[PDB]
Amino acid sequence: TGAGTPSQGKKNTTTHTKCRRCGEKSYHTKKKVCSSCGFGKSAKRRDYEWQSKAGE
Amino acid sequence: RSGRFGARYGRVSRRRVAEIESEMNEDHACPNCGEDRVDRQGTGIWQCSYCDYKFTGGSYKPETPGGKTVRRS
Amino acid sequence: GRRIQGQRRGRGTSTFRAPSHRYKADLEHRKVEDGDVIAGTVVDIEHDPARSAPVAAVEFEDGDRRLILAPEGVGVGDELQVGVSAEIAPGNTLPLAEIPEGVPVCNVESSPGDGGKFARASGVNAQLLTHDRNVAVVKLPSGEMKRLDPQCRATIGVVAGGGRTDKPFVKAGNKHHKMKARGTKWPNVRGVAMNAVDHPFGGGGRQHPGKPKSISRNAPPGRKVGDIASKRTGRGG
RNA sequence: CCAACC
RNA sequence: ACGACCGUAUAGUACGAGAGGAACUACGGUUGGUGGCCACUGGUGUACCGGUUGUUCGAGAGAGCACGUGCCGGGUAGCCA
RNA sequence: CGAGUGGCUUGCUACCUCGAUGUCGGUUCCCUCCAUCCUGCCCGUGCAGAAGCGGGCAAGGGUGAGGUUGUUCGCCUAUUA
RNA sequence: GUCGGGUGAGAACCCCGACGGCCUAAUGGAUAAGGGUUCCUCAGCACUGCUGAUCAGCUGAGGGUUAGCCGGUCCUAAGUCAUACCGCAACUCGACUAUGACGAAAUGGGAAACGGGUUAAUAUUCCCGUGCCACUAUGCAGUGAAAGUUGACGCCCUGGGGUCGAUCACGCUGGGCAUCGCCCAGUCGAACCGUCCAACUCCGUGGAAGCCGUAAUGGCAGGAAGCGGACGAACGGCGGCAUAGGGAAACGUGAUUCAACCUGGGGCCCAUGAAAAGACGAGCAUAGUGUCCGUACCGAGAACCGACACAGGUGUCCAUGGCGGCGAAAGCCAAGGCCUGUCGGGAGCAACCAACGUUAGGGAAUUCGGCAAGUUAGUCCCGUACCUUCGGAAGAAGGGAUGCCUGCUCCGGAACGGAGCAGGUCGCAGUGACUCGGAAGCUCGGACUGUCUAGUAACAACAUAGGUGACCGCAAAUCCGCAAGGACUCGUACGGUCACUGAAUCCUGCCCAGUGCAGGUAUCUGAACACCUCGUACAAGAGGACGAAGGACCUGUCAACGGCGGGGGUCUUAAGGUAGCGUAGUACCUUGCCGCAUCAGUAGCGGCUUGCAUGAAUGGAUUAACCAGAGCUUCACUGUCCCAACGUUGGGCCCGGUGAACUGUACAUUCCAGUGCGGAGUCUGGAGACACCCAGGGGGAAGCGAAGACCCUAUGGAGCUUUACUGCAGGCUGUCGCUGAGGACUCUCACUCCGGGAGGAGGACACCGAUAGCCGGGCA
RNA sequence: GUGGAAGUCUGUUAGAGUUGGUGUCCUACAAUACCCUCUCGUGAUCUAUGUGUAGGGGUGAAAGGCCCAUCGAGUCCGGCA
Ligand SMILES: [Cl-]
Ligand SMILES: [Cl-]
Ligand SMILES: [Cl-]
Ligand SMILES: [K+]
Ligand SMILES: [Mg+2]
Ligand SMILES: [Mg+2]
Ligand SMILES: [Mg+2]
Ligand SMILES: [Mg+2]
Ligand SMILES: [Mg+2]
Ligand SMILES: [Mg+2]
Ligand SMILES: [Mg+2]
Ligand SMILES: [Mg+2]
Ligand SMILES: [Mg+2]
Ligand SMILES: [Mg+2]
Ligand SMILES: [Mg+2]
Ligand SMILES: [Mg+2]
Ligand SMILES: [Mg+2]
Ligand SMILES: [Mg+2]
Ligand SMILES: [Mg+2]
Ligand SMILES: [Mg+2]
Ligand SMILES: [Mg+2]
Ligand SMILES: [Mg+2]
Ligand SMILES: [Mg+2]
Ligand SMILES: [Mg+2]
Ligand SMILES: [Mg+2]
Ligand SMILES: [Mg+2]
Ligand SMILES: [Mg+2]
Ligand SMILES: [Mg+2]
Ligand SMILES: [Mg+2]
Ligand SMILES: [Mg+2]
Ligand SMILES: [Mg+2]
Ligand SMILES: [Mg+2]
Ligand SMILES: [Mg+2]
Ligand SMILES: [Mg+2]
Ligand SMILES: [Mg+2]
Ligand SMILES: [Mg+2]
Ligand SMILES: [Mg+2]
Ligand code: NA
Ligand code: NA
Ligand code: NA
Ligand code: NA
Ligand code: NA
Ligand code: NA
Ligand code: NA
Ligand code: NA
Ligand code: NA
Ligand code: NA
Ligand code: NA
Ligand code: NA
Ligand code: NA
Ligand code: NA
Ligand code: NA
Ligand code: NA
Ligand code: NA
Ligand SMILES: [Sr+2]
Ligand SMILES: [Sr+2]
Ligand SMILES: [Sr+2]
Ligand SMILES: [Sr+2]
Ligand SMILES: [Sr+2]
Ligand SMILES: [Sr+2]
Ligand SMILES: [Sr+2]
Ligand SMILES: [Sr+2]
Ligand SMILES: [Sr+2]
Ligand SMILES: [Sr+2]
Ligand SMILES: [Sr+2]
Ligand SMILES: [Sr+2]
Ligand SMILES: [Sr+2]
Ligand SMILES: [Sr+2]
Ligand SMILES: [Sr+2]
Ligand SMILES: [Sr+2]
Ligand SMILES: [Sr+2]
Ligand SMILES: [Sr+2]
Ligand SMILES: [Sr+2]
Ligand SMILES: [Sr+2]
Ligand SMILES: [Sr+2]
Ligand SMILES: [Sr+2]
Ligand SMILES: [Sr+2]
Ligand SMILES: [Sr+2]
Ligand SMILES: [Sr+2]
Ligand SMILES: [Sr+2]
Ligand SMILES: [Sr+2]
Ligand SMILES: [Sr+2]
Ligand SMILES: [Sr+2]
Ligand SMILES: [Sr+2]
Ligand SMILES: [Sr+2]
Ligand SMILES: [Sr+2]
Ligand SMILES: [Sr+2]
Ligand SMILES: [Sr+2]
Ligand SMILES: [Sr+2]
Ligand SMILES: [Sr+2]
Ligand SMILES: [Sr+2]
Ligand SMILES: [Sr+2]
Ligand SMILES: [Sr+2]
Ligand SMILES: [Sr+2]
Ligand SMILES: [Sr+2]
Ligand SMILES: [Sr+2]
Ligand SMILES: [Sr+2]
Ligand SMILES: [Sr+2]
Ligand SMILES: [Sr+2]
Ligand SMILES: [Sr+2]
Ligand SMILES: [Sr+2]
């Protein structure tokens, strides 16, 4: 069984969903953690300096 | 006996299984009496169909060389 | 390289864990204030998943229903005793001090009141040899003379299920079923059959450890494989 | 022979 | 677009003590290659005719489906060797 | 011992190609060379004949089937001009 | 698909009818996930649709999903999170321990709904009829109320009860067919309320010393059969429900086989097959309450994932429709669905290609190789070798039979179940299609079933049972974490950790010098702190004494790494290759030599064997059985071949419509020679050459596609190794702090461990912080 | 005779897999597809959903296999021009 097309047919699981906190479809309904804003993981908002060029 | 093993496994392996299970299924003298109605109910568990005496014993025999020693001493 | 299997084990992930949620009970001796005024009746004989041996359910006078590490020869209806004044019969528990010398015992405590640590496996037994006011000498199943506090409790007789080891598994499938009831990853791939990156013995055109197997006690995890601190090897001499 | 390394 | 060989007559002759044993020439055939043709033999021939298994159309009659003929037997034209 | 021709083998060189000219053997299909294996015509003989052996002209045509081996080559078998 | 017709400006593909077909575990019915309006209606065809389009999953506009009893909601599962506590420089990080919550929509547990009617689209939701559950109120009854029971459970064999379905018999209603008398359909009717009870268990009676009983096991004076009794089942029977409903009508009755569902008996485990909420226990009337969320549609060769209306992938139940037959097999056919695995028109329709049918004679000559194709085939009877671990080998092999019709026999309660007999009879052929093994021998490997390189490797590789060695008494061994802590472990030597070999069978020789591990160690060597000497008004520093682990040295150990030669009738470096096997999947020489087999055999098998360079758990030998594993031989068969032919279906060719891509410095009708960076359509010399177009097989463009995977070069990269360099974890060991009292010792008070607690064990050690020496590819 | 064991046999039952054709395809129906043949099919079996293990780390009956078309060290962004 190929890892490509034939293995894509088995994908019908719902993981990432609209997040209650930020509105992005990044709330992992299995982990109950938003990969975009951090909801469910931290009270503080998810942020990182690498989301932009170092000197900007 | 080991005839359910067909022509596989070899002599010894299925030679002991035969004996072990042979001495395992024999009619055993019930401790709660003296009748030969003791059958295995699972690993190390025996029961006398006559008087319903359920007790512990060896894995394949109701009594072991070590178990029969406890009595003495 | 990569961590060897022995190292993956320690993380205690599902693959290496024991099916605890399926285990029945902790067969520790009962705790008695004193007097030995504690007796119960064997209400049933059960199978213990964690030991491939039978265990006995006991209903005690004071209403406590508990599973007990059963010696050979215990059956339903039988009455068992646990205390200093308990009677000297198979299936009864009492401090070594009360046990007559030359009597096979099982589920021996290491430290008085711990519930039992020694001789609990199928058809085994410790042999009470010497008494004293300060030290009880027991001969454990491995043949080792162990000095114990006479206050260490134990059960008279040998553990049920003896001989279990005398019959061969015959099939891989039978090993398989037993293994599924233990905290063990099975089957076993030989170190010599893996790639160099996965084990000290991996690699090489043909299979063979490219080094002596007797490893030092001081070796770090990841390297301590093969014959650990062997005092000798082989059958000769 | 030969199709690389020995 | 023809190449080569075998056989017969020459002849048990010439030659040679013998053993052995030719040629010119005239013939018949085979083989390889070449071009064409189907009266003959052979193949095919899901044109066609027949036998027959299962099933469906109630039976009969007559048919469908079973892979582009269900299977089997025969085979015209044509095409072929 | 001396003098050469070929460019099938092998070696040598590193001129061409590393932004790639797919590598052995076989197979299929086509053209060619002659240093000629057979076939045509000759010369010599230690040429009686039959047949050998050696040499000359000559490239029109032919040079096949099989056993081991991937094999090329080769060894082997029965045919063959 | 075709013929007619309908609509429309327009019709091969939108609709009607007829005729012809396709799908049967699906191409039908219900659904989970997922999608999200794709559902229904009207109006449209610019977009989307493999052609067209009046059509549509497309465009515009509206509309559509109704619940006490179907899910959710409730419970808890593996397991997750939150808070507290603790760690961490710290946290959104981190293990444990408490507590709380979360965690199951087909498919875990679970209070209660059935039948019919209705709409363009919902429907156990609305409507009609009937019924049921929970809670609360009121009334009567009730003092019981929590013990127990249930929820609640594995795998294999099987009896009994029993509905639907299917079938058989006869009757009734309707249809079809038109030589007969056959063929088809229907013949209905729920939840619920009531009632019946087989099995199991038990009780009374009884009195078996051999009887009772089963498909089988089994049962009994510790009381068998028989007799009576208590308890006790179906989604089942029976009555109501029902002058409900439904049907044009009739609106049946019996039987067999019996999915569902109910209830028993047996067997297996080095394997033991959830939990909790809840329910029962624990009566009845009447009334009130029953909110909140989901509900359309697709569920796939066009509604999901795969960029697509993709030949892929994607769970569940319909597993009992008819013939067939062993069958949930093939083949054919219903119910139901479809003609959308969606471009058509034309040419006896050429070459060539994809699938495929038939080929005389020869019969593997083909080829690396029988690759491909074929041969055999179902069932019954006869018969069956070597070898063997006694299981097997085996369907060995080999031989014979097989339909139909008429009348029967046997087994069984019977089947629309099975086994036979006699007579008659047709074909080339009776497992007539379909379904359906070719067989045998020798050798190598791995014992076997099992695993694997998703996407070039299925094997001899990995696993395995079996054999073996190593570590560890549990405050352990092994392993994870910086720590707090953790896996193993609800475990305890018949354990479980670390390794090697790889079923059984017969065996497993010699070597401890080197390396590894372990033990010991008079003496030697061996760091830091403290101590002593010198030096410094101090300090740096120099030297000394003491000396742990470690090393030197000694010993043990090869089923520990590994080794088992050259020379002579010892030497290196410990030993000097034993049993076996042997030209090997190891032998260069090599096509070794002899034999077998063939016309001919670098192959294969047997034997010999000085083995370039076999050999014993780096396991040796051997081996029945097994194998999509490697090699060889034979019989059978055949278009693999001699040597090709004819035919079939789909393309190819022509026509309508639709309509890409690769590639392109320029020029370009070339050919023979030469030249040139030595492999030129373009330079030179000649030759040839009127332009354009169709079809073709691919000689050339050192064709297109990919900045060569080879090789080298770069003071390039990465993975891997080790007695490379240098370091870092980690382990061992000494020292200092924690740390107390009286080179050997006692004690208790810190601290540690066991204990529910009292208390017990241990104890200035251990743990932990710091530092010093040793080991240290585990890691960088 | 009964009984009905088995990592037991046959088997396109469901279901799982993939020996050969080095067939078809190879600007594909498809960035792993199609057909025939073939293997397994009561168990170390297959399968759905839920759940856990995370990057020098997992997971691995071991092939350097697998960890979302990516693995002798994933992916994303940043270091970074
Ligand atoms: Cl084990
Ligand atoms: Cl629902
Ligand atoms: Cl029964
Ligand atoms: K090159
Ligand atoms: Mg316990
Ligand atoms: Mg497990
Ligand atoms: Mg192994
Ligand atoms: Mg490997
Ligand atoms: Mg490798
Ligand atoms: Mg390594
Ligand atoms: Mg050069
Ligand atoms: Mg090229
Ligand atoms: Mg010449
Ligand atoms: Mg010529
Ligand atoms: Mg509907
Ligand atoms: Mg389509
Ligand atoms: Mg023929
Ligand atoms: Mg040949
Ligand atoms: Mg074949
Ligand atoms: Mg009868
Ligand atoms: Mg061989
Ligand atoms: Mg194998
Ligand atoms: Mg592969
Ligand atoms: Mg395979
Ligand atoms: Mg083993
Ligand atoms: Mg072992
Ligand atoms: Mg091995
Ligand atoms: Mg192996
Ligand atoms: Mg040989
Ligand atoms: Mg040895
Ligand atoms: Mg080895
Ligand atoms: Mg390059
Ligand atoms: Mg390289
Ligand atoms: Mg490097
Ligand atoms: Mg503690
Ligand atoms: Mg390194
Ligand atoms: Mg899962
Ligand atoms: Na020359
Ligand atoms: Na060639
Ligand atoms: Na010539
Ligand atoms: Na040859
Ligand atoms: Na009833
Ligand atoms: Na049937
Ligand atoms: Na169409
Ligand atoms: Na199998
Ligand atoms: Na040694
Ligand atoms: Na050796
Ligand atoms: Na196999
Ligand atoms: Na053919
Ligand atoms: Na060309
Ligand atoms: Na690398
Ligand atoms: Na028997
Ligand atoms: Na295949
Ligand atoms: Na990484
Ligand atoms: Sr696929
Ligand atoms: Sr899925
Ligand atoms: Sr969180
Ligand atoms: Sr931030
Ligand atoms: Sr415990
Ligand atoms: Sr405890
Ligand atoms: Sr190795
Ligand atoms: Sr030895
Ligand atoms: Sr003549
Ligand atoms: Sr003569
Ligand atoms: Sr037909
Ligand atoms: Sr046939
Ligand atoms: Sr180039
Ligand atoms: Sr010449
Ligand atoms: Sr001549
Ligand atoms: Sr040769
Ligand atoms: Sr138009
Ligand atoms: Sr529609
Ligand atoms: Sr919940
Ligand atoms: Sr449910
Ligand atoms: Sr099951
Ligand atoms: Sr029945
Ligand atoms: Sr619906
Ligand atoms: Sr459907
Ligand atoms: Sr599909
Ligand atoms: Sr129909
Ligand atoms: Sr269309
Ligand atoms: Sr014919
Ligand atoms: Sr052949
Ligand atoms: Sr041949
Ligand atoms: Sr036969
Ligand atoms: Sr072997
Ligand atoms: Sr696989
Ligand atoms: Sr493969
Ligand atoms: Sr063995
Ligand atoms: Sr040594
Ligand atoms: Sr020898
Ligand atoms: Sr010119
Ligand atoms: Sr062409
Ligand atoms: Sr099987
Ligand atoms: Sr099978
Ligand atoms: Sr292949
Ligand atoms: Sr084929
Ligand atoms: Sr491909
Ligand atoms: Sr079966
Ligand atoms: Sr991948
Ligand atoms: Sr960057």
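Heads up, chain C uses Swiss-Prot numbers, so what you see runs 2-238.
Structure method, as recorded: X-ray crystallography, 2.3 Å.
Every residue, even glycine, has its Cβ placed from backbone N, Cα and C.
Taken straight from Swiss-Prot:
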MUTAGEN   C:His200 to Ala or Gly  No incorporation into translating E.coli polysomes; ribosomes assemble normally. Significantly reduced translational activity
Next item on the list: List the residues of the same chain that sit at least 6 positions away from C:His200 (mutagenesis position) in sequence and have their Cβ under 8 Å from its Cβ, in sequence order, or write 'none'.
Entry: C:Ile5, C:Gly192, C:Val226
Margin query: For C:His200 (mutagenesis position), which of the three DSSP-derived states applies: helix, strand, or coil?
Written below: coil
